[PDB]
Amino acid sequence: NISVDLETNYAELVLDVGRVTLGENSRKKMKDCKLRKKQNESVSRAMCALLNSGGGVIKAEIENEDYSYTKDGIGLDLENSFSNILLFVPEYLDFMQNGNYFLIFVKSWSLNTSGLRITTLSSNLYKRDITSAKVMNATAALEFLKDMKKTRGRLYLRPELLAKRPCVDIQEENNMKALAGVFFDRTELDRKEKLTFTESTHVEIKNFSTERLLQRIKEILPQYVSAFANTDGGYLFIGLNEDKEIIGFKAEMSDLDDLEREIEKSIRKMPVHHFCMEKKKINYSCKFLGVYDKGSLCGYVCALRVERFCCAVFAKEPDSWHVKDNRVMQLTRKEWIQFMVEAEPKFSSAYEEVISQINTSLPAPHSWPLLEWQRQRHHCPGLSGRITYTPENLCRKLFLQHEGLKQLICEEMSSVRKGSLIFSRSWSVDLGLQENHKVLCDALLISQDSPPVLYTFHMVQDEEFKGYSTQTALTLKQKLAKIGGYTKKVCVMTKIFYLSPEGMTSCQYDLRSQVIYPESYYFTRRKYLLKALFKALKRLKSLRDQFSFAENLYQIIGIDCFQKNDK
Amino acid sequence: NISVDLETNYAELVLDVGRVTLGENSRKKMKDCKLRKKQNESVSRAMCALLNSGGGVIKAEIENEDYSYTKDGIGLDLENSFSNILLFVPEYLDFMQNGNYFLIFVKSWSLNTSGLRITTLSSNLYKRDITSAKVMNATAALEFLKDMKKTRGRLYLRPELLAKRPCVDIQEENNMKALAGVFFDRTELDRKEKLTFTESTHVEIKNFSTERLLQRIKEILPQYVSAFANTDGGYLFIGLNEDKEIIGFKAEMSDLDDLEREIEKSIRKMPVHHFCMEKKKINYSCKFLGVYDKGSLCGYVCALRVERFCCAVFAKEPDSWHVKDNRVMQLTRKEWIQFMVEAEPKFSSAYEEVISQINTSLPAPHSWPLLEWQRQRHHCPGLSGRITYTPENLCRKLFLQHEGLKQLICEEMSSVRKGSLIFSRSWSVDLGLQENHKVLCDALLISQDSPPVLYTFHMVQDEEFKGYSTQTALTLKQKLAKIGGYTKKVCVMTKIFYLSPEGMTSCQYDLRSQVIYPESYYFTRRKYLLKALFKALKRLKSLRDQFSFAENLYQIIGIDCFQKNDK
Amino acid sequence: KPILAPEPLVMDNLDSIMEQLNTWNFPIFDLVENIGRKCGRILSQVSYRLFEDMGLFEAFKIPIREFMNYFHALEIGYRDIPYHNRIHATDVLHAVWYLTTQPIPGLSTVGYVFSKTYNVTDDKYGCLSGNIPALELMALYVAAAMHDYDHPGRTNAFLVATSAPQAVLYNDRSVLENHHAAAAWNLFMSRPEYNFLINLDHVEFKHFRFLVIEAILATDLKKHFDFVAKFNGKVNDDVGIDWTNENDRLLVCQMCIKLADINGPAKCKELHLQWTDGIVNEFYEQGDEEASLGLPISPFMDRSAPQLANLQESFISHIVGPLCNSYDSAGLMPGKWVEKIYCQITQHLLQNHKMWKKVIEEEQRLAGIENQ
Amino acid sequence: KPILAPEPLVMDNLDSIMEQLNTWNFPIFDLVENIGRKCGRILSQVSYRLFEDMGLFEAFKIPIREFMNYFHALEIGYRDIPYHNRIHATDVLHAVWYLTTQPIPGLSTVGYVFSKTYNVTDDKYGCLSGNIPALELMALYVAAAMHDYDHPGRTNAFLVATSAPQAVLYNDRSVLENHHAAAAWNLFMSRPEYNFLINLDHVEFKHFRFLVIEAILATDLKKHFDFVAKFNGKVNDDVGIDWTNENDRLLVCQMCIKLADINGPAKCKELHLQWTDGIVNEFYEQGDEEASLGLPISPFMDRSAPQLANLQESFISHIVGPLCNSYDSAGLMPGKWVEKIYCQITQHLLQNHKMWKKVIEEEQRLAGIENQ
Ligand SMILES: [C][C]N([C][C])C1=[C][C]=C(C2=N[N]C(=O)[C][C]2[C])[C]=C1N([O])=O
Ligand SMILES: [C][C]N([C][C])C1=[C][C]=C(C2=N[N]C(=O)[C][C]2[C])[C]=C1N([O])=O
Ligand SMILES: [Mg+2]
Ligand SMILES: [Mg+2]
Ligand SMILES: [Mg+2]
Ligand SMILES: [Mg+2]
Ligand SMILES: [Zn+2]
Ligand SMILES: [Zn+2]
């Protein structure tokens, strides 16, 4: 299937979708449609999962031998699936061939004007247009479900009265729904007679020149029961032809009871969801009519009647995915709609607003940012004031002891125009994770260019700590988007330093010269990463001392705490 | 073309789209594609215009002789066009055949979760997917334009630095954009040689085995200049084939001059729109390369280079319509963008909120509505307290004089379970219209069922006033949706009464038994029509005395006025 | 010298009537004449029971001698006027003890104190005293005892328009509610024998004094629709009442005391009728002083052309009506299941509203037949 | 008996110095010693010029005898303290006359009064006095004269924590700003010879008194980020400043006086340095009275361990910085075109901010070398 590749030195979720052919001309002349469909759906499930849980990278072994991607492209059946999930492809996907692999670097799905919170391969909520049943796309299923939730159900207008209208010969869609209502109650049908009505938003007609007809109803029926139930209800007549000449199918007795069992079987398997107090079921009724030619039974005709529902009705579960811990799963029907119906909190108190309102950055200086303040303005003796050592008390005690640490930190921040590193006794518990005690401390350098680095210091000559730092860089990358709201592309690099007494050297690991990324991942914004880092720490309830904004002045003027439900 | 039918007794905008064939089997076997396309586009322009300006009805003369609609349906090309403009068709369209005409009753487009304010047949803003140029749909062009407006332009990342990445043989999309960058500057092309690159999001390749090639470039080029300019820019090479074997076209000199003139002609005709300070132009550059076989010139190859833009670039004007006064027009490019970029005001002061939050109406009585109050609780001697004669001072003075008026108004409200009629010296000036002085007064009955009626009283035995009352009923139906926010279907009926001295009779006109509507237009909600009527009058600044909520109690408490920028 | 206390702290003549105190239609006017009305010590006596009932005399170690010393000094400050006197303060104290310590059908309970009786056996019957710590409720009970203290007898609009010294002092912004909280707190810190809050911290007494002031200021009616709009914005679209939040627990006590302040037309027809003659008897006094100055007499404040029914029908539909709808859509009104939910408080509001619509109908119809 | 006036109304010794009054760096401290500082009549003298300049003495028919009678009684109420005295009131009066009657590059003008000089010739140079009627500006000028009246010398946090009688009176909510507006308005209505607003209606004097109180209460710093957040929400996403709206014209005068109240670190380095020794000289006094009671001395209010530079660098980056960014992103700061736009006020803020960062660097670096 699709397994989380845990044998890679990327600080990201890597999915191994198996082997995949590639190229426009290679996918075209591929003489196996059932394979080419299964490969396309496997790269679409992976791309949907990574969009919903942070970001990641999809790794697919090239199947055809001589693939180049610089004279072969990707393919056309793949490009369509990419472009149906994402409005703008270049804002989310980057393609790169790395030797014997094809990699796709997926950004994280971010809240936009459309109001969607998660991506879906298919809602599987069908609707009924004038004559055809189609599937609700993402923005239709969002607006169909937000109304049902609002009115705690669905408002139908059961026949309290026939409207007193003038008397004039007029033809409407109730004329077809009326004629079919009497065709339904007909006890017998003459073979090769004429229909007084055609198909509309309340009537469907199926020919189905099939010998089995049961392996066909098994897969085409639940999308028509869903169409009718989701809009106004209707009828479905099986056993006609295209010329509106009633024929029926050559069905012997002892098979209609199986059919009625299969029909009632498939219809009781369809998922549903109620926004109302009671919990009804999909009301309906089947029926079989004879098509006696003149005195002999020529066949049969199955008439199905689906009444309008009160809430949603799925043809299958919502086809939306996500990766939970490993082994990417499918969003259950209770979680899927909870993304499509509910909002985010969005507190953003009045003090918090001006902490981020500085970030307008029109074409002008617009100085005085509040997320880059500090009382102590003297570290790194040979320098100007361009790095903010943030906690200012953990960054002081850590420098008193560990005599090699301070000179290593200053020798490291030499090549940075302007940044801010944020120490911590452990950056793993700050992100809601398990802590290991062999790690001395941590840091997080957020500079202008050179994407965020995560220094992991420690003084133990036994381990390597590649698993601690890499897993913490991964978790920090997903919270910066899924929680902090950062809407661009990020990668979190990593450095591991050994810090035995009497010496500050032996960089045990440097992840930057170990993994290659696309071009756009190496440039950040550094004012939206501080904003994003602020909100992620706040949502995790780990905001203690980063982002100083010292409150000796606030206390003189009685201004209150930053933000919480604690005063 | 499409003309506003001003010879109908409907209180609505009627468009006469001309003659139109109808039926599934009739449209299918129609042996004129250019006609069937022109008829479909004419019913789509009309349906888009009515969605944007209130509602209306489209009237189309049946072209085929024998048509039924109860055994012939509508079509399939028509049904698709309806379903592309509207998410849910049955919430907006009602179909009805009335003798020798086919009528479509269009609801008014209303603000929904999608955030769209107007409907569009085509944005004509193309974008570039991985290999193909496609058109931005409604929700893509909304999110593409709202970002450009937010940043006052478009943020590009011009090569301030090449990212310091590891040294590993890696293939990316810049490899194709780089190879094409050197194919572009090539001075000569060997005939039938290979390309080192394929087409991607920066490169397009066109065969164009055409004799003219100029009537073809005229209509396919501006959608590729728009694709590239709207995303990252790219190259376009004309004169190759599908096997990547450079061929060129057999073009003689002095035609490349005309071509370069036509290319620069069509590209300077494309519309644009800037959200930035400066107003640049579409930067680009054309070029022609020889395809000398070995020592002879075999043809030519046109290379086009489009650089990334700072703002939007249209292939044509936005294909969105609206009916201004009559003779439905097309929304200009400045009006179209102001709908897709800006919001509505939405003031809704604290007092105004509780006037509307009463309307939650859960499955419980939930009494005490504030839009149905009145001091005087005694009119219509034989009755209970179920009608609110709203102005309460215009309703009193009008009843003192006009001795026949009071008994007529009470004999008229006999058959109403619960409603509220709102008098006025003239309901035309209240809706921002021209007044005529021959009309004594007006009224507006808003009952539970029986959609809103507009009584027009007058005592002059010379006129008929069918044009005054009908035009005022029309303007009231559009303001209720476009301004009041009423999100269901409405028709405004009309009655005209003669009120000579000594007599209350002679109903000159009764529009209810003159026009037939669909079934759903005869049932209103009456709590959202008062809410809708409240906001329409407020936006028009005509809210004076309707909706009493007397302020003798408010003055004792000290509470202020209802709402305005007047205190 | 100062007002200290009556010699026997807790009297017992008024027994067998404090027992029927767990009922919404508490016969307040019968407990008045029961007590010697010459002096007036109802507020200190009704307060000792409701505090003994809840169990706050032990959870905070409140010395009873200093407690009764204060509340007796409190009631002497309440002037002798028709409506805003020491009886109205006891009715608003009882009404908040009821609303917070009675079974609410469908309330999810979570330092707390429950009522003495409460008959706690169900899981669908929660009470507000189990969703709010005892500190926030003792503040809400002390904020209700002193919320009309030293009332001049006039309304805010009168003090503002006539430029009274209390209006120039508080800048025409809650001229009365600022006065009740200031003049009552200023009397508390005056003497040392009033400090019944002696066994409290410094951070508690700061949070206590904050909640007491924020409740006495929510009983202003000029800010009525601001609260009712805010409360519906947190029960309609939000996640509901978040009983772990401290701003949400505050907004629920600011509505609980707002509703208890105006609770006249939600009691029996005999009780609601007595109060209504009280308030208009206060208005007519203001019309007297308002006509002896040259100012046009206010609406409803003319004892020669009274409109007692017009006033009460505008009040119930405009002010008290939409307030109980908000307090009921949030699922906080105490009622009882129907084997669907019965509400005694909302029923008196509906009955009393219809009672005044008859009086207005028969008064316009009758008046119309006379004047032709 | 009452303070009435000095005998010669408008003195003239202080001429040739009121002429250089249309400049942002008005030499206020030289006009002080110029006037006989034994008594102090600067506020009444600087007020008569700015009112004569605007032309409000005729647009409202303000009797000059009663005008000077009031403002002289006003300045005598301003206590004799280091910072919040009658000189600070003249600086905040002048700063609002400047901000509202000087050319703003790119302002779309629409009863109005423009400054006496104004040299009105351009169409890109609008002034705020042409977007706000004269009534809203005379309220904004009288609200600035009396906005620190009768200042006790302590801050709100001190009055609240020590339970001062002014804090129990106003319920710990804007204890000082409520006092300045009340004690100043109460002195106005005291005598009849102060009523210089005699030729006004009843509805004008009600709207005038409302705007005056709503401006004196916006100079509270505890509500700083509430205003700055509200002002950016109406210039960032809204339709801009809607000069036909009356709530938007109010919010622009509530920022204009907020910025003029804290305008020290936006003048020349000599002027800003004199004020800064003023304010900390006030803080040290509060630390004295705060240590003689047992309370821990507040930050920055310890005259033995002064941190004058730490305080001024936190103030400019936290309070005055983000306020001028908001008042500048809305395109209201008076400046000049560069043949792109020059801002004298914003430049002094940048220069002065860098001046204190040197003093902090050389004080930490030097201190670090001593303590190893
Ligand atoms: C001015 C006070 N007023 C508001 C309009 C008022 C009127 C009537 C009653 C009132 N009416 N009916 C009763 O039964 C007793 C009280 C609640 C109370 C108030 N009030 O705010 O206190
Ligand atoms: C408590 C008053 N305080 C706020 C922190 C304050 C400090 C400093 C100055 C100040 N600093 N520097 C100067 O040049 C003069 C004034 C504006 C003014 C105030 N204030 O609010 O009035
Ligand atoms: Mg009160
Ligand atoms: Mg009260
Ligand atoms: Mg002050
Ligand atoms: Mg000041
Ligand atoms: Zn249901
Ligand atoms: Zn541009």
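Numbering, chain D: per Swiss-Prot, residues 669-778, 800-1028, 1070-1102 in sequence.
Cβ coordinates come from backbone N, Cα and C, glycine included.
Per Swiss-Prot, the features are as follows:
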BINDING   D:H752, D:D837, D:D950, D:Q1001  AMP binding site
ACT_SITE  D:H752  active site, proton donor
BINDING   D:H756, D:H836, D:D837, D:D950  Mn(2+) binding site
BINDING   D:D837  Mg(2+) binding site
MUTAGEN   D:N867 to R  Loss of interaction with SLFN12
MUTAGEN   D:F914 to D or A  Loss of interaction with SLFN12
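Between the alpha carbons (Cα) of D:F914 (mutagenesis position) and D:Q1001 (AMP binding site) lies a span of roughly 18 Å. Filtering the recorded positions D:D837, D:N867, D:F914, D:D950 for a Cβ under 8 angstroms from any Cβ of chain A leaves D:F914, in order along the sequence. Across the 21-residue gap left unmodelled in the deposited entry, the distance from the Cα of D:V778 to the Cα of D:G800 comes to 11 Å. Least packed by the Cβ count within 10 Å, out of the binding-site residues D:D837, D:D950, is D:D950. The secondary structure of D:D837 (AMP binding site), as reduced to three states from DSSP, is coil rather than helix or strand. Chain C comes within the C-beta cut-off of under 8 angstroms for the following of the recorded positions D:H836, D:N867, D:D950: D:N867. Straight-line distance linking the Cα atoms of D:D837 (AMP binding site) and D:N867 (mutagenesis position), rounded to a whole number, equals 10 Å. In sequence order, D:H752, D:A757, D:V760, D:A833, D:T908 are the residues of the same chain, not among D:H756, D:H836, D:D837, D:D950, whose CB sits within 8 A of the CB centroid for the Mn(2+) site. In the deposited model, 41 residues go unmodelled between D:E1028 and D:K1070, whose Cα atoms sit 7 Å apart. Taking Cα separation as the measure, D:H756 (Mn(2+) binding site) is nearest to D:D950 of the recorded positions D:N867, D:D950, D:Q1001. Long-range neighbours of D:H752 (AMP binding site) (same chain, six or more residues apart, CB within less than 8 Å of its CB): D:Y746, D:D837, D:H840, D:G842, D:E971. In sequence order, D:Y859, D:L906 are the residues of the chain that are 6 or more apart from D:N867 (mutagenesis position) and have a CB within less than 8 Å of its CB.
In sequence order, D:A757, D:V760, D:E866, D:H869, D:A904, D:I905, D:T908, D:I946, D:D950 are the residues of the chain that are 6 or more apart from D:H836 (Mn(2+) binding site) and have a CB within less than 8 Å of its CB. With a 10 A radius on its CB, D:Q1001 (AMP binding site) counts 25 other CB atoms from all the protein chains. Only D:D837, D:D950, of the recorded positions D:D837, D:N867, D:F914, D:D950, D:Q1001, place a Cβ under 6 Å from an atom of ligand 6.
Pairwise Cα distances among D:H752, D:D837, D:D950, D:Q1001, the recorded AMP-binding residues, top out at 21 Å. Secondary structure at D:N867 (mutagenesis position), as computed by DSSP, is helix.
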